[PDB]
Amino acid sequence: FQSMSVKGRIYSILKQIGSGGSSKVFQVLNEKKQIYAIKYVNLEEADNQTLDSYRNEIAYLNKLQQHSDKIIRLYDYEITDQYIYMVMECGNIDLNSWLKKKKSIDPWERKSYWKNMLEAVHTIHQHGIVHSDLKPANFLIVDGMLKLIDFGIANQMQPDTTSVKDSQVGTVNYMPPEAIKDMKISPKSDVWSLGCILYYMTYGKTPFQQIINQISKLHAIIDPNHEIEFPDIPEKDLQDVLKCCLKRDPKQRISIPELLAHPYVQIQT
Ligand SMILES: *CCC(=O)Nc1cc(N2CCN(C)CC2)ccc1Nc1ncc2c(n1)-n1ccc(C(=O)Nc3c(CC)cccc3CC)c1CC2
């Protein structure tokens with residue numbers, strides 16, 4: 001029976017549907033009993049650089065409302081020295097929770113989801129944004145269509161140190177090799193991570209998921225003598241897409257515009 005205020009509008013909280021550190025997403029009702037998702041971000045421990053990164057992300061979310069329907073709808077927000085409340089569309093489910101529950105994926109739904117992701121990421125690239133942290137958790141299914149939730153500009157978030165909280169989070173399964181060699185990030189970096197998502201939607205695992213030692217996994221990702229397996233499948237076009245996305249040299253790696261003109265995305269059945 002809890003509520004919150006956003007720009008002098010009262011929302012009733014139904015349940016928590018997400019959490020990242022102390023940040024939370026609530027399923028809510030407005031006065032007209034219409035459903036929304038409110039994303040809460042805590043600014044209390046944020047320094048000026050972190051605060052600016054959140055402001056920048058909101059600015060882009062706002063601007064790109066016009067430029068694409070492959071980006072989550074933002075209806076309203078309140079920003080104060082203590083917090084950010086964002087009133088967003090309540091989607092069916094995030095892609096990661098969907099992939100967890102699904103035994104196998106329909107070839108036509110995989111193809112459609114792939115095209116949505118490419119279009120969403122191509123949009124942010126056209127505005128000079130490289131996400132650099134793409135995985136299934138960054139995409140929302142809305143009426144059988146995928147939308148990007150965030151742009152990856154903000155790198156920090158207050159940890160969860162109170163709820164009955166996990167330090168063992170943050171996979172490197174989708175991380176591209178050029179990011180590790182620099183330790184050179186470009187739009188090609190997002191192609192690799194998207195490649196890893198499609199590879200999971202095809203074979204039921206990410207390319208290096210079997211390597212449980214994180215140091216061994218990072219070595220394998222940059223090791224050209226570590227051959228990524230592409231088992232034979234009926235969809236030879238899909239096989240080809242995955243080999244093009246998962247080239248270790250970013251200069252040899254396929255671009256998103258080329259991917260959007262590939263037979264896999266363009267030719268159906
Ligand atoms: C509208 C009905 C509803 O609740 N939808 C829904 C349900 C679920 N489920 C329910 C079933 N369980 C088993 C799995 C989870 C998930 C998601 C949604 N819909 C929805 N709609 C809008 C948003 C979100 N979900 N959502 C979830 C997580 C985020 C988000 O912003 N995540 C991040 C956080 C958390 C604050 C921090 C940092 C980065 C990210 C991006 C991944 C959102 C956005 C809005």
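Residue numbering: from 1, along the chain as shown.
Keep in mind that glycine also has a Cβ here, set from the backbone N, Cα and C atoms.
For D133 (active site, proton acceptor), the same-chain residues that are 6 or more apart in sequence and have a Cβ closer than 8 Å to its Cβ are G152, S193. Look at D133 (active site, proton acceptor): DSSP puts it in coil. The active site, proton acceptor annotation in Swiss-Prot covers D133, and the record cites sequence analysis as its basis.
In this structure, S23 (ATP binding site) is part of a beta strand by DSSP. Cβ neighbours within 10 Å of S23 (ATP binding site), excluding its own Cβ and spanning all shown chains: 16. Residues or ranges marked as ATP binding site by Swiss-Prot on the basis of sequence analysis: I17, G18, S19, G20, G21, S22, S23, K24, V25, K39.
Classification of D150 (mutagenesis position) by DSSP places it in coil, neither helical nor stranded. Its own atom aside, the Cβ of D150 (mutagenesis position) has 20 Cβ atoms within 10 angstroms in the protein chains shown. Quoted from Swiss-Prot, the note attached to the mutagenesis of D150 to A (Swiss-Prot position 664) states: Loss of kinase activity.
What Swiss-Prot says about the mutagenesis result for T171 to A (Swiss-Prot position 686) is this: Loss of kinase activity. A C-beta separation below 8 Å, combined with a sequence spacing of at least six in one chain, links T171 (mutagenesis position) to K135.
Taking every pair among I17, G18, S19, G20, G21, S22, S23, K24, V25, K39, the residues recorded as binding ATP, the greatest CA to CA distance is 14 Å. Listed recorded positions: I17, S23, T171. Those with a CB atom under 6 Å from ligand 1: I17, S23. Cβ neighbours within 10 Å of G21 (ATP binding site), excluding its own Cβ and spanning all shown chains: 15. Each of the binding-site residues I17, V25 was scored by the other Cβ atoms within 10 Å of its Cβ; the lowest score goes to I17. When other Cβ atoms within 10 Å of the Cβ of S19 (ATP binding site) are tallied across all protein chains shown, the result is 13. Missing residues between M183 and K184: 11. Distance between their CA atoms: 10 Å.
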